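Encoded as structure tokens, the structure appears first; notes follow it.
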Amino acid sequence: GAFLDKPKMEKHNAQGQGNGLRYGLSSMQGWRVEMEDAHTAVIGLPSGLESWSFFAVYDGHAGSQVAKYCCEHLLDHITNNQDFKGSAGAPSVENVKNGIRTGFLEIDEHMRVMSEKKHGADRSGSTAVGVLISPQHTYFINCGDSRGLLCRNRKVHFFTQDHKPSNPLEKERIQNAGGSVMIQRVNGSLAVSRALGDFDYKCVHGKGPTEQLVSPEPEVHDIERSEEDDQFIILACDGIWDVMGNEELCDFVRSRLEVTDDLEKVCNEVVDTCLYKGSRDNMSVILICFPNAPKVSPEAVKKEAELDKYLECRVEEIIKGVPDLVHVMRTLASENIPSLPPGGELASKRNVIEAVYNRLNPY
Ligand SMILES: [Mn+2]
Ligand SMILES: [Mn+2]
């Protein structure tokens, strides 16, 4: 159980475009000794689902094996089961909703036999959150305390409910399986009540797969798509949500979008803003934009240039002693500066403040 001396801030990104979608993503190790986050991003799906897309963030615990496996294989376990292909024509809401349940339980069990057969030593587990997007529906999927949300019409239209042990239904299940919730943890150890893997928590004799201490059962929500009102979707692991709320991040992402159409950069900003707000976990963000996502605005760009220039002068004028960056940040915060990005605050502006500090105090 360890942190690094200094955070690994190297971004891993991806992007793509298709089916009237644009997407960006950013993943960062941060203060943690390991990177155990994984993700999927694919526009255009096999077997006659060309117009479908799928995205997901996977937050691994006690190693990355479960996450990494899910990130390569969860999609086919979901679409290649009889429940997903039940009816004859294109799959229905129930086909999709059940297909995901079956796909989740079947990959979990599949990993359990692989781990048994090969004598595997890892005792890892993983959250999953994502959307499966059809020409007319966004199907949110959640299993764990990773979280996604839909921004529609400038507002938080929907978000996923984190599976926490102390949530009433999860508490009920955990107790009926002969465990308890201590403070916020399953038997005082595990911070999530749902996850793939974690097989040591799925050994309760004579209880179903979905009635163990930790369930792999997903929660699925069908939201009907809205060409006119749908703006963007954020998926991210708990490393983000720990330090930003739904509305905030939603307002922040908007404010960034009005400045770039570069989505990897928007995801970098979210991730950095969070590290600077105190987050010490691995972080991974996916941003998927619909055609009526916020547009780059000339005025917004100008306002950011003006703010940036202002922040640069404030840094120099403060330097006059020679205070360190931590102290300059302190002074700047005490100045109560207007027009900082919404949700992001001073933290979302540290990269500008620090490059300036470095220009003026390089040694
Ligand atoms: Mn993790
Ligand atoms: Mn995490």
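By the numbers in Swiss-Prot, the shown part of chain A spans 2-321, 326-368.
Quick check of the header: X-ray crystallography, 2.5 Å.
Including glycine, each Cβ sits where the backbone N, Cα and C put it.
Per Swiss-Prot, the feature domain 'PPM-type phosphatase' maps to 23-291; the stated evidence is sequence analysis.
If you look up Swiss-Prot, you'll see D60, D239, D282 marked as Mn(2+) 2 binding site. Its Cβ taken as reference, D239 (mutagenesis position) is surrounded by 22 other Cβ atoms within 10 Å in the chains shown.
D60 (Mn(2+) 2 binding site) falls within a strand when secondary structure is assigned with DSSP. Feature annotation from Swiss-Prot assigns Mn(2+) 1 binding site to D60, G61; the stated evidence is experimental evidence.
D239 to N appears in Swiss-Prot as a published mutagenesis result, with the remark: No effect on binding SMAD2.
Looking only at other Cβ atoms within 10 Å, the busiest spot among the binding-site residues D60, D282 turns out to be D60. Counting only same-chain residues six or more apart in sequence, the Cβ atoms lying under 8 angstroms from the Cβ of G61 (Mn(2+) 1 binding site) belong to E37, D38, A39, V67, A68, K69, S125, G126, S127, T128. Reported as a whole number, the C-alpha separation between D282 (Mn(2+) 2 binding site) and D239 (mutagenesis position) equals 8 Å.
Straight-line distance between the Cα atoms of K321 and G326 is 8 Å, even though 4 residues between them have no modelled coordinates.
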